[PDB]
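Q: Encoded as structure tokens, here's the structure I'll be asking about.
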There are 2 protein chains.
Amino acid sequence: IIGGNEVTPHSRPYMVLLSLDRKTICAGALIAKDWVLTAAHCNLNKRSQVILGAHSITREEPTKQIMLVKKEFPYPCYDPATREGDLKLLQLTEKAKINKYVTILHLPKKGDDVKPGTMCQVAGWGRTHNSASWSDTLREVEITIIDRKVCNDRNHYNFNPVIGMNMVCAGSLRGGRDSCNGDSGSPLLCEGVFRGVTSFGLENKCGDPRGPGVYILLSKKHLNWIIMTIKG
Amino acid sequence: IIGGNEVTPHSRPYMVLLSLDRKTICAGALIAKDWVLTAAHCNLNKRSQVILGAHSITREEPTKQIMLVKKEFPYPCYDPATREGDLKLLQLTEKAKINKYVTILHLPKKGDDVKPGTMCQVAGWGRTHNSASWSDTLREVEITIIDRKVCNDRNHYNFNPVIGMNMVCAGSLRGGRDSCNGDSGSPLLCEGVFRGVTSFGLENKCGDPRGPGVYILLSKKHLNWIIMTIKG
Ligand SMILES: *C[C@@](*)(O)[C@H](CCCNC(N)=[NH2+])NC(=O)[C@@H]1CCCN1C(=O)[C@H](N)Cc1ccccc1
Ligand SMILES: *C[C@@](*)(O)[C@H](CCCNC(N)=[NH2+])NC(=O)[C@@H]1CCCN1C(=O)[C@H](N)Cc1ccccc1
């Protein structure tokens, strides 16, 4: 997270830390007692861990629940070339224990676009600068959704890649506020509602006005696949 | 086809006429002795026919081969809302008999974009005016690929819908030349190479400069699915 601040410990109890390996992290949302929604580009191995109720990565906390993946369900329409449908459901070996510290983030009922100018938040343990590594504590930043047509601009992504109807852009006109490396999978919250999944930006330019972070929209199509994959 | 002309009978022997029902037709390409590639939005029923070696729809011709569908393989990533991946493979009950009149159109080796300004052709039995019904004989028109960024313009599709990296636009700056209703599925040929599949335009505005026809690009991703579905 670029230009955010350290969250009140455990004030975002749906946040999942994904320890992928030694060099890599990701985030995600707990969407059911045994389901984590994250991004498809986040590659797990057999040693990977899903950590619930975390604030600090390193510090030992009584609140933490270390979970294991039973099965990966990457979205079958994920296109690594367009970045389209960058979604993945992780089924856990056991159910999380819900409490004050570990909660379920609810899916939106309707898969609406988010209207430009809306204020949104994203939390994560990723880079806080375009250098170095992850943040030891969970941080959060507030961002504005940027009009899709501006996002596809010559002064923005400029069709490399195309920012389509199942993505939103969010940041600031002036820059300084963004997700970054290691925030992939993190839920985009907009006016209290789960709305997107952190996907990509410009390499080593988190927070550059040219490259507002791109979030996969929880649209009708993506919701259908989520609901189907869980229930049944 | 808008602003085209009647083809020399049987000079495009890979062309498939799809008789979907009484009110509807489509086109397609014969890509193997028992495989037709068309568009996913083209709905067949049990009475539907795939006609090979046709020139006229009505007239009885010794060249015609009336084929039947064993199984439909609509592209699993087809999105009816974005029009994305509008592709469908039809497996035939028997093999076509290849001759002078019925041939296989070869897939491109590399799934490249088509560069703006390239001249392309599309053939079909669809509307020749923004009214009335199909053409009794196969026609063909030549069109130019329109730059993707112009296609997404305020004076064009204007993000309703987005014209993405797995679509090309083709028509003319002045209008008058286009595919139309009933041409869906027809192969887009560019400098001798099979390049796209006729998908959509603006309703009752075939040939309007605002809405150049949109073709699904035979990109790497789509080729992989085609090859996989056939061989195995
Ligand atoms: C996997 C995630 O941790 C990470 C989050 C980065 C978010 N960045 C900003 N600025 N908010 N995502 C990625 O690293 C993704 C997946 C792999 C590629 N990628 C990118 O962000 C590339 N920079 C995307 C790209 C854009 C334009 C041209 C080439 C590549
Ligand atoms: C199914 C095909 O025969 C047909 C071909 C039309 C090609 N038109 C031009 N101008 N070259 N395609 C369609 O009818 C497709 C599938 C169903 C919807 N559709 C459309 O062409 C709509 N007009 C697409 C559309 C665009 C903008 C807004 C709403 C719908």
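For chain B, we keep the numbers from Swiss-Prot: what you see runs 29-260, in order.
Each Cβ is built from the backbone N, Cα and C atoms, and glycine gets one as well.
Sharing the features that Swiss-Prot gives for it:
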{"type": "ACT_SITE", "residues": "B:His69", "note": "active site, charge relay system"}
{"type": "ACT_SITE", "residues": "B:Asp114", "note": "active site, charge relay system"}
{"type": "MUTAGEN", "residues": "B:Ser212 to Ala", "note": "Abolished protease activity"}
{"type": "ACT_SITE", "residues": "B:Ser212", "note": "active site, charge relay system"}
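How about a rundown of where these features are and what they're close to?
A: All chains included, 17 other C-beta atoms sit within 10 angstroms of the C-beta of B:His69 (active site, charge relay system).
Non-local neighbourhood of B:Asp114 (active site, charge relay system): B:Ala67, B:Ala68, B:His69, B:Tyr103, B:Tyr106, B:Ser212, B:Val225, B:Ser227, B:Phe228, B:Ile244, each in the same chain, at least six residues away, with C-beta under 8 Å from its C-beta.
Residue environment of B:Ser212 (mutagenesis position) contains 29 other Cβ atoms, counted within 10 Å of its Cβ in all protein chains.
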